[PDB]
There are 2 protein chains.
Amino acid sequence: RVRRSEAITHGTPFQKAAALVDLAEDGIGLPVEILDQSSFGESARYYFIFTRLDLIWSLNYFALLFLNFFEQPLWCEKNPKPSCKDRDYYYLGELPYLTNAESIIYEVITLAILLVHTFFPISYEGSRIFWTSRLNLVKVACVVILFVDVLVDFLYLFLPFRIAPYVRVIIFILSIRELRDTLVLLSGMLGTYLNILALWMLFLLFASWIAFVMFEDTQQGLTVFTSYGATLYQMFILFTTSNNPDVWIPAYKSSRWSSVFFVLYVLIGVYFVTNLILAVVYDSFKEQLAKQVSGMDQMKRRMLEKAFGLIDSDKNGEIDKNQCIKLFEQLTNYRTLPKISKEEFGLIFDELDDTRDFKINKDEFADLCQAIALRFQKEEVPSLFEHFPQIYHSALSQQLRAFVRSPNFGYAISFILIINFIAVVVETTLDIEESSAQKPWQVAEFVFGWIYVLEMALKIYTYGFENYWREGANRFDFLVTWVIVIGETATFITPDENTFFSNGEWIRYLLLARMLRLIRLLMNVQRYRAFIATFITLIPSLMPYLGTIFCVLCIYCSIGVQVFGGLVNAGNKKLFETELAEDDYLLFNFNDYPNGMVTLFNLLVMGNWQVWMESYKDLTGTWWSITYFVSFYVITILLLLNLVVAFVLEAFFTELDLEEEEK
Amino acid sequence: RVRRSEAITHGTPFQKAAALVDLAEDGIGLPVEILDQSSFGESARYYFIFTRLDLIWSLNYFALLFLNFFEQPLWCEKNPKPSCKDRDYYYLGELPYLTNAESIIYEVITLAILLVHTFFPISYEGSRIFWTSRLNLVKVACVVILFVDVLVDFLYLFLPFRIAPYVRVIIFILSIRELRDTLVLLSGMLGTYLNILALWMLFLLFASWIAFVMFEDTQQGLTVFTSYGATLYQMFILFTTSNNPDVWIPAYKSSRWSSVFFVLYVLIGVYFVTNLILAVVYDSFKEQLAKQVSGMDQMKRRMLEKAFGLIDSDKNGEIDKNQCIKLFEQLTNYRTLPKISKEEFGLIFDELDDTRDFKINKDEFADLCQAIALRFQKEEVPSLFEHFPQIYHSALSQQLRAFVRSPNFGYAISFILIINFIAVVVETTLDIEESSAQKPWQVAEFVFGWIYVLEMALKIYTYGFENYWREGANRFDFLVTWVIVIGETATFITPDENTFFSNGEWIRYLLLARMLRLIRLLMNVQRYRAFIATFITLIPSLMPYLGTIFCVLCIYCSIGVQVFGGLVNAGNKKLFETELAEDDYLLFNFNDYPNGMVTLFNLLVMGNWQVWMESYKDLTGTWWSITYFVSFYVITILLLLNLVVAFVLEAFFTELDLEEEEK
Ligand SMILES: [Ca+2]
Ligand SMILES: [Ca+2]
Ligand SMILES: [Ca+2]
Ligand SMILES: [Ca+2]
């Protein structure tokens, strides 16, 4: 009945040892310097009061990252012949560009929060330890670069280019631990990836030389393979298989037999080389993941053994039975454990061995700690609202709590949400037929949303906020119901013809999200257990790699906006001759940052990706431009996406043999 | 110095046991019935005289399979408005269509060889055993269907469709042992694969319904998502991302926020669901592969213990030391083994154990036979040309044989291989510049061909044809050098302006194929050892799986020609409005069998694959036409191609841990 942070900062050595093994099994790792020092009181107090505010730091980081969307592009600052206010001319829009004053205010606020966050942990780590670490130094470098940029911007109201987006993306990377771990893995994998890249490039060069020398006099040689550079470029694009029949169709028209060579190339290029690259990336990722897991387990073992050293006041590596029973009492005060009688532990010791005054040493204590952690479930925090026990223990409150804890409440929720799904289907079907009876079904939809809000409040009351927040699905349901109630009150408060809220259709999608929980019932059937379990495990586990890919996209988008900022115009004569106009892709240009993000995503799926390369190569006039696009394929598609595939396979196998071991 | 087949058919029990263990280790498995019967003399003689002619049966099988290419399409037999001789009108050609008399002659010859092959093994297997097996019955059914078809064709010179092309493909599947094993794998894998398709199809139905209801009144709803049937058709194509920006661009023009839904669907559809399908197919393949390997090893164990039963005339499960040494002398005649002294094996027994008259039991004879097999390399067949020992052991011949066996000769070939490459690159570069001095380099390029024949005859002479043919690498060089001399003698004999041979540019591609042996030297360096060794092993190992895909193409090609035979015409008005004409894809139609194979390959790589579905749906006029293309994608792309990706990953890992093992 004692909070963990308070137990660490204040209490008897038994309390501190119990809370340390608590933090270990929860997975949270204290800084090493705090462990090294003696009794770590004030430093732990500061560290806890700091980590209590993690939400504010995360929101600041996300705001700083998403500033890039609203920031005005550089090429617009240089005088364009039409003003940028003519939004249709440059094929862009749908986001408001921040003016100078708004930008400076936003940057100043974010910079202040970032500064206080970055210079907070000097308090407990200490002057000497803080400055020695590389991470603190690189973060301070990023912060000072941002600050000097803000200052010179303020004084401004010449630069070839601006450096803020790259540095803020980098500091966002260094902000989150998972992204740092992902970068460590990538740095591990780079050498082997480079070796495979060298082999692949050699294969492309050889195949391109063969294809060039084969069709030297053929009409298809005049049409496309005009030079060695051109044929190498076409062979690379064909290796991506984005345009299979297009490249070699004049050869097929001239003579059918030539097709054999091409069906000989792609077959080798796709089924052999690409799969070998995938296997290599899989192996490297597996080794690096094993390395990371071993490191994490080593850190956990180290800080558990530090806790054992803490409880051992004699520091002679000796633990007695009385100390063991006191520690067991502390943990069973925290965690759920079978009740122990005073004579019972003595009887257990006596029947255990005939040795007298047996010493429990360090390593078996650690191992027994992991055993008791894995065998026994965690015990919920008592409450946050229990400051008034009389209301907490009221008869009606007790009856309600007993009812909601019973599975009958879950069955009722399932029935309610199934009826909700039926109502949503009926309303949508009526909408399709343009019936005039939509309103009763829509108000039924709203009252269903109100029911969801009510049940969320009931559950968060009965379980307690921390225990409610602990479960993953509860967080998703919490966000969904909160956005539902916010939207509903926004619609109700204003009885006017709003653009979005007045329609009232939006609510259905939220309820559909609220009913994604249906898919969880499919874990019941044996056939689909592995698929659903692996998918649900994958989502939060695969968030960090997707975030790394997203940040790489952000960096490439900044580079592309900087380089190709103003090339696409309504009045550009060379543009209409390019393939973008023919396929009507003008809305996917690089004129502003959000458009850059969407076009980079389109390049990511490898769907008609060569049209952008060819069009921008014609538009800029230099072959070097393709470098950019080529780089995006080499770094992202060959490496990161193959890493994601490897992770999905590994997660599926882990779920599978876990299910087998369950039997 | 006794041939293995002769040893089995005639000889003492020691000879038969040695030859049986040799066959078991070599991997060749005798029929079970021959093992069951006593002493299996005449049956083994017939089986050997049969299996001696495996090349003829294989060539007959391949000729029967490739008959389909030259066979006239059915739709041409129906009277067309313009004659089929107008080859340009129907967008087809480049192969000669086999006339009636030629077709009947070819079919009769192939049928005769097939019939004698299929009815040969009744001789040794016996009447009751042969007819009971399912495989013999299905083969006989295929044969009788083919024969009755040939007979009714002969009598003809009404039918809605012809059944021959499907049958001769099936009889090709179960003629080859490797292709039979692959189908057994797919039968096991189909049960698990069907479960996932239910979830994948369910995900498509749900996602399509959301997209349909979201964009009901949107301008993008009018253009593409006009109905639920249409939106399900578009979302399915988007799942493969073959047309990513095309489908949802009217929505992006209306409101940029619409991209978020299409980004979400593609992200979850491609990165999560598609990879999970690969994980499921990988597992099912891995489990079934162990089922096949364990079954194969069980068959090897059974025949090995049969050899022990054969030598054990007492049939009491007893083997004595004096009996063991006689058998050991037989294997050391077949396999290389250290020389054993007569007194030595007596010393071996006493030091081994103090037991007297120790019995070597049935089981420990088996595992010991593998122990000798893996540690000791195979001993080559003495020779086939050694019928004249005086020439074989002549003074000059022995000196020559010593030189070629020595590694010094091997270096010279590699040195010659390099000098050839410089001659080729110099000769080709002159052609690029249209130099008039190409001929002097071209004739010097021929003489490198005669060297390659000279060393081929030199190598086959010292090793012997059976020992020469044993190595996989030697087989590749043997085929390459033979087409060189066959091609070269064609140009020399005819001093005329031939279409292909007179140019002389053909030899460089054969020479480039000959020096592919150089890439094997990259196995020396540690960085590329894993990549190259896996790739080389993949070429023979992946043939049965690639062969299975090719045969699936032959079945769809026959179906496509039957259904879509005459739809593509020069005079067809609806065709020019379709997407095929806009992209100029008319040469990839389904008019005849050779064209069908190429266009099916284009669907295999998933490159602009939707143009064929959409065009033929308009051309035929029924929505049932998409069934042919959707079924092809589901069976081939999702299952077969993922199986190949599963195999390449599996083959690579067994290569890495192999390399670790020698260390
Ligand atoms: Ca002590
Ligand atoms: Ca509507
Ligand atoms: Ca015996
Ligand atoms: Ca030429």
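Here chain B follows Swiss-Prot, giving residues 18-174, 181-686 in order.
Looks like electron microscopy, 3.3 Å, at least that's what the header says.
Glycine residues also receive a Cβ, built from the backbone N, Cα and C atoms like all the rest.
According to Swiss-Prot, the protein carries these features:
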- B:322-357: domain 'EF-hand 1' (DOMAIN)
- B:363-398: domain 'EF-hand 2' (DOMAIN)
- B:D454 to N: In fou2; shows elevated LOX and AOS activity levels and an increased resistance to B.cinerea. Strongly increases oxylipin biogenesis in response to wounding (MUTAGEN)
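If one looks beyond the domain 'EF-hand 1' (B:322-357) by at least 6 residues along the same chain, the residues whose Cβ comes under 8 Å of a Cβ in the stretch are 18-19, 21, 30-41, 44, 46-47, 52, 363, 368, 372, 380-385, 388-389, 392, 395, 402. When the domain 'EF-hand 1' (B:322-357) is classified with DSSP, helix, strand and coil residues number 27 helix, 0 strand, 9 coil. Note on the domain 'EF-hand 2' (B:363-398): DSSP counts are 25 helix, 0 strand, 11 coil. DSSP assigns B:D454 (mutagenesis position) to a helix in the three-state reduction. Distance (Cα-Cα) between B:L174 and B:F181, which enclose 6 unmodelled residues in the deposited structure, is 12 Å.
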